[PDB]
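Chemist: Can you read through this structure? Questions will come right after.
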Amino acid sequence: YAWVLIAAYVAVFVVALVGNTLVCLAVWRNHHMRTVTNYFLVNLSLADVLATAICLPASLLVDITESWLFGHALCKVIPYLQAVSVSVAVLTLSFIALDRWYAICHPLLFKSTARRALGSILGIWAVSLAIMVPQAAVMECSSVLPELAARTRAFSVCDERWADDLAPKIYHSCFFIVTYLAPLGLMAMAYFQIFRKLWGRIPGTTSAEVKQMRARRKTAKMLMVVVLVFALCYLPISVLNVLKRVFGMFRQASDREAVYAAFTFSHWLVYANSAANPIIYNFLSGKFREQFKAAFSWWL
Ligand SMILES: CCCCCCCC/C=C\CCCCCCCC(=O)O[C@H](COC(=O)CCCCCCCCCCCCCCC)COP(=O)(O)OC[C@@H](O)CO
Ligand SMILES: Cc1ccc(-n2nccn2)c(C(=O)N2CCN(c3nc4cc(Cl)ccc4o3)CC[C@H]2C)c1
Ligand SMILES: CCCCCCCCS[C@@H]1O[C@H](CO)[C@@H](O)[C@H](O)[C@H]1O
Ligand SMILES: CCCCCCCCS[C@@H]1O[C@H](CO)[C@@H](O)[C@H](O)[C@H]1O
Ligand SMILES: CCCCCCCCS[C@@H]1O[C@H](CO)[C@@H](O)[C@H](O)[C@H]1O
Ligand SMILES: CCCCCCCCS[C@@H]1O[C@H](CO)[C@@H](O)[C@H](O)[C@H]1O
Ligand SMILES: CCCCCCCCS[C@@H]1O[C@H](CO)[C@@H](O)[C@H](O)[C@H]1O
Ligand SMILES: CCCCCCCCS[C@@H]1O[C@H](CO)[C@@H](O)[C@H](O)[C@H]1O
Ligand code: NA
């Protein structure tokens, strides 16, 4: 099982790095690709490259070795960077939904520009880097056998140190609602209103109006799949974290092999999301597909 786990993580690492580099290059090299949505998709690729490059290898060895092998400093930094990546991804997806919902359902309120999208992107990172400092603060690295700590990192564990039973419950309830439930629930409702608008009806609309709607239907369909795939990828880890930290589950030693398997798969699934997003754009965006086809007809 350990080598299938290695092969799964390695496939995702390679596909996510190549795929997300291609997303950044496509938007950067082509003016026709520089849409508000594509600026936010590049930001989602930056969040996903942060998780793929630094957090994915750490999670693979923790899942295999069942120990922390990166020292005390990295015990704070790597969990922090993973929390930052999720906050960036989910706020990026939220801002795309917000942009599309305003552009489509309430067209005359706010202006949707690339410069305003870059302003939002900076704000997303500023917020995410700050709100995830409590995660870095609670991370502690400790040996199960303190006398072996000098000799080896084999019995070293990276985990959250909580001074009371109440604080982890409030924190993990807030983490779930802020980074998963409230933005996805709101995004689901936004896309349902976008769907009703784009796939309904108004006579006497111009050539530029009719063409923009056809283009919008194609993009909205793609974004709905990205949001649904994100909701599915992050659902097992969210459920497991809430069950473990809010409801005090999985503390029995008899269940440890089934618990580790469930968390190992759930951590992998989060990383599979970074590999999924460029694959979704390839199949649901003709603009990205054309770019990827040109990249692979050149590189290979
Ligand atoms: C930290 C997060 C911040 C980032 C979040 C930003 C990202 C979000 C992007 C865009 C937001 C646009 C939201 C658009 C909201 C659309 C809301 C809405 O009206 O949806 C209706 C269904 O919901 C309803 O009945 C209401 C039912 C509510 C469902 C309750 C489940 C909770 C899910 C979680 C909710 C969290 C809310 C937190 C508030 C702060 C169907 O509509 P419809 O046209 O038929 O007419 C309405 C009526 O006449 C029919 O009941
Ligand atoms: C490995 C991994 C992947 C995704 C996760 N996720 N859950 C919700 C959203 N995303 C988590 C997780 O359970 N998180 C996020 C941050 N945390 C974390 N611990 C990490 C350990 C390693 Cl080796 C690498 C990254 C790590 O991120 C601990 C607190 C908790 C909230 C852990
Ligand atoms: C953005 C990152 C900023 C945090 C500072 C990181 C400095 C490297 S620490 C160093 O890294 C190795 C990696 O394998 C471990 O083996 C060592 O034991 C550990 O001491
Ligand atoms: C953008 C604002 C900067 C975010 C900084 C937090 C990132 C985790 S690094 C970690 O921070 C600890 C706080 O718990 C310090 O004790 C250590 O020096 C260091 O290892
Ligand atoms: C921000 C939302 C935080 C709500 C999380 C509360 C955790 C639900 S379990 C609950 O926790 C109580 C407090 O520790 C205990 O008295 C009970 O025995 C136990 O059933
Ligand atoms: C904020 C993140 C935590 C939210 C989790 C929602 C589920 C809690 S309801 C749960 O359901 C049981 C029956 O199944 C009942 O005995 C109790 O009333 C209660 O413990
Ligand atoms: C999305 C994540 C939310 C998952 C739903 C949580 C519902 C679990 S019921 C709740 O949990 C514990 C045992 O399961 C006990 O401590 C409580 O007495 C019981 O009432
Ligand atoms: C490729 C197919 C391999 C899938 C492996 C599935 C293993 C199921 S273990 C089973 O899971 C339940 C979850 O509901 C828990 O209640 C139990 O404690 C636990 O024993
Ligand atoms: Na992601």
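Sequence positions for chain A are given in Swiss-Prot numbering; the residues included correspond to 45-245, 247-252, 285-377, in order.
Per the header of the entry, the method used was X-ray crystallography, 2.3 Å.
Placement of Cβ uses the backbone N, Cα and C atoms for every residue, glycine included.
The suvorexant binding site annotation in Swiss-Prot covers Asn318. The note that Swiss-Prot attaches to the published mutagenesis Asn318 to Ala is: Strongly impairs response to orexin-A.
Walk me through the surroundings of each of these features.
Modeler: Listed in sequence order, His216, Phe219, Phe220 are the same-chain residues at least 6 apart in sequence whose CB falls under 8 Å from the CB of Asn318 (mutagenesis position). DSSP assigns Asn318 (mutagenesis position) to a helix in the three-state reduction.
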